[PDB]
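S.K.: Got a structure for you, questions after.
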Amino acid sequence: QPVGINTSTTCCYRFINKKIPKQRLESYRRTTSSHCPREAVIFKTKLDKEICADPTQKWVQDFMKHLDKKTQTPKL
């Protein structure tokens, strides 16, 4: 319990325009627009490596669909 350094996440102003390793892409967490001044997507890898990617081109959005895989439960 410091004077303000909380035990939580934050934003990232790094815009990477390079290809992302689909094989190492397993999931991705998104930042909060209300608390973050710039919306960005974070890709989570198997080695706990989170890399922010500029949210503008569909290629990352396309990866999010493949990354999501399981989502809605087809209960009957």
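We're sticking with Swiss-Prot numbering for chain A, so the shown stretch reads 24-99, in order.
If you're wondering, the header gives solution NMR.
Cβ from N, Cα, C; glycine included.
Copying in the features that Swiss-Prot gives for the protein in this structure:
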- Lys41 to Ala: Decreases binding to Link domain of TNFAIP6; when associated with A-42 and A-45 (MUTAGEN)
- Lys42 to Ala: Decreases binding to Link domain of TNFAIP6; when associated with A-41 and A-45 (MUTAGEN)
- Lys45 to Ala: Decreases binding to Link domain of TNFAIP6; when associated with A-41 and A-42 (MUTAGEN)
S.K.: Cβ-Cβ under 8 Å from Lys45 (mutagenesis position), same chain, 6 or more residues apart: which ones?
M.R.: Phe86, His89
S.K.: In which DSSP state, out of helix, strand and coil, do we find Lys45 (mutagenesis position)?
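M.R.: It is coil.
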S.K.: How many neighbouring Cβ atoms, not counting its own, are there within 10 Å of the Cβ of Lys42 (mutagenesis position)?
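M.R.: Total other Cβ atoms inside 10 Å, all chains included: 7.
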S.K.: Tally every other Cβ atom lying within 10 Å of the Cβ atom of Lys41 (mutagenesis position).
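M.R.: By my count, 6.
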